[PDB]
Amino acid sequence: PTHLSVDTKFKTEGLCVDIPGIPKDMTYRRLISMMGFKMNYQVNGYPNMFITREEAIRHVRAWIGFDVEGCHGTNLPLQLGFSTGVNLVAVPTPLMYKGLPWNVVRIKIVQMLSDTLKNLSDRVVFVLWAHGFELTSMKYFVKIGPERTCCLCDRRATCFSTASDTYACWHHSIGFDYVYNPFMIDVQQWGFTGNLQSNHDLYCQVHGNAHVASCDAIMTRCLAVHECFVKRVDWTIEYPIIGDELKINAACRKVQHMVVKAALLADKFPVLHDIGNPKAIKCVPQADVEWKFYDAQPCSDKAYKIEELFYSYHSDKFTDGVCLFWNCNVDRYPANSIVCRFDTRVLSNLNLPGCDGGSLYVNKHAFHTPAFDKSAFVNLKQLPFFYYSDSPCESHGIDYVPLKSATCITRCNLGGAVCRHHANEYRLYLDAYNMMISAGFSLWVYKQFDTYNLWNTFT
Ligand SMILES: Cc1cc(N2CCNCC2)nc(C)n1
Ligand SMILES: [Zn+2]
Ligand SMILES: [Zn+2]
Ligand SMILES: [Zn+2]
């Protein structure tokens, strides 16, 4: 049991207003046939156009919400809406495009999906709240067949061209007119009562209903993300490397060690309260401090209330020493804190749009993160960039230009001239820092933090 059986039942109640008379007893096999597609008994990698909830979750980067609304069914114009905010009007003769025949509409669909997905996924998963017109419109822009490879590379084919009779992936599809072997899932099959807006609005206040197809497409995808990544969480699912994952994760470890080590040297806290990931290891193993750990899994719905994390009777006194909240999202951090908080607003290939202002950060695992809120940091300040090192000034073993920087906190800089080793390490550290910041991570610290207190650790 890996793929969704075509002989699985499909509930058709949601389809009967667009398709009146539709049989109550229906399989994916018969639905695909009704949609105008012929599977020809093919064992060539594409067993069903529809996929399971488990397969949809493994391919969350491919999710594109899709809705079709009748403007006036062969005789009427259709408004095609996508979770990218795009609305296209197809005539059978929040971006809104005027009515155009299907032969040109399909070219725009291929361009839009290819630009949206080329850096995300090897496929497309159309996320539906199926009422009929979206399923019966697929024949106008979708072609199916055996699994194929791109004409210009080794990636699987996602597009077809009737001009050249060739296949392409999302990177090589310029000028292609058909979406080839897409996947889809109907959210209505999951067991819901009431319409799309009533279910979506139970969990999200950020997406409205401007009564256009793209609004429904966005709400459908948002509801799917809430069901799969907010109310249900699976951290065992691994996701492929599509970008700077490894560098970002290594940079995060380097920045955490640097900042915590310097906070302990500068203010000499007798105790550190490490709140978050139950599998955390001391980021500064050599530090003298009493290191106490508190378990809190990543919050995916709302940020933790600091009253629930801290109160209800541990050193008990979280006011003693310092608190470390490394990606542990709380509503309002205490004044004595070191914080790394992911900014959900960041634009990147790892950060997908989420539910109720939140975002779906996908880097090895999927983490739905609550909406970034500047008011969480009112008792803290932004942590300034700095590099600190007590290591010996010694080169060992990439040409050189002398480093001059007020933020290179080393013995050599105190002595008036940065050594080659510390200049190389400073530049590598600054690169790691900038990588982590650009990935969306934000750093905050207790107001008394002052790197001037690090210079006297060289005596
Ligand atoms: C986005 C949308 C449109 C819509 N229609 C459009 C065609 N006329 C009837 C109203 N209905 C819903 C529930 N959502
Ligand atoms: Zn290709
Ligand atoms: Zn929403
Ligand atoms: Zn040095």
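Numbering, chain A: per Swiss-Prot, residues 5949-6020, 6027-6047, 6076-6295, 6298-6381, 6388-6449 in sequence.
Structure determined by X-ray crystallography, 1.8 Å.
Note: Cβ is positioned from N, Cα and C throughout, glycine not excepted.
If you check Swiss-Prot, you get these features:
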- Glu6017: active site (ACT_SITE)
- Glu6116: active site (ACT_SITE)
- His6193: active site (ACT_SITE)
- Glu6017, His6193, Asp6198: Mg(2+) 2 binding site (BINDING)
- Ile5967 to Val: In strain: Omicron/BA.1, Omicron/BA.2, Omicron/BA.2.12.1, Omicron/BA.2.75, Omicron/BA.4, Omicron/BA.5, Omicron/BQ.1.1, Omicron/XBB.1.5, Omicron/EG.5.1 (VARIANT)
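Ranked by Cα separation from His6193 (active site), the recorded positions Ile5967, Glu6017, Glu6116 are led by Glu6017. Rounded to a whole number, the distance between the Cα atoms of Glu6017 (active site) and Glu6116 (active site) is 8 Å. For the Mg(2+) 2 site, the Cβ centre of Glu6017, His6193, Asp6198 serves as reference, and the other residues of the chain with Cβ at most 8 Å from it are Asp6015, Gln6033, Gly6035, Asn6191, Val6194, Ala6195, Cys6197. Taking a Cβ distance under 6 Å to any atom of ligand 1 as the criterion, the recorded positions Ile5967, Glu6116, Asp6198 reduce to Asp6198. Across the fold, the C-alpha of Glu6017 (active site) and the C-alpha of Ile5967 (variant position) stand 13 Å from each other. Classification of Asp6198 (Mg(2+) 2 binding site) by DSSP places it within a helix. Rounded to a whole number, the distance between the Cα atoms of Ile5967 (variant position) and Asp6198 (Mg(2+) 2 binding site) is 19 Å. The Cβ of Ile5967 (variant position) lies under 8 Å from the Cβ of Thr5960, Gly6114, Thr6118, each on the same chain and at least six residues away in sequence. Flanking an unmodelled stretch of 2 residues, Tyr6295 and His6298 have Cα atoms 9 Å from one another.
Here 6 residues go unmodelled in the deposited structure, bounded by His6020 on one side and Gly6027 on the other; the Cα atoms of these bounding residues are 9 Å apart. In the deposited model, 28 residues go unmodelled between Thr6047 and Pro6076, whose Cα atoms sit 25 Å apart.
In three-state terms derived from DSSP, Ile5967 (variant position) belongs to neither a helical nor a strand segment and is classed as coil. Other C-beta atoms found within 10 angstroms of the C-beta of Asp6198 (Mg(2+) 2 binding site) number 28, with every protein chain shown included.
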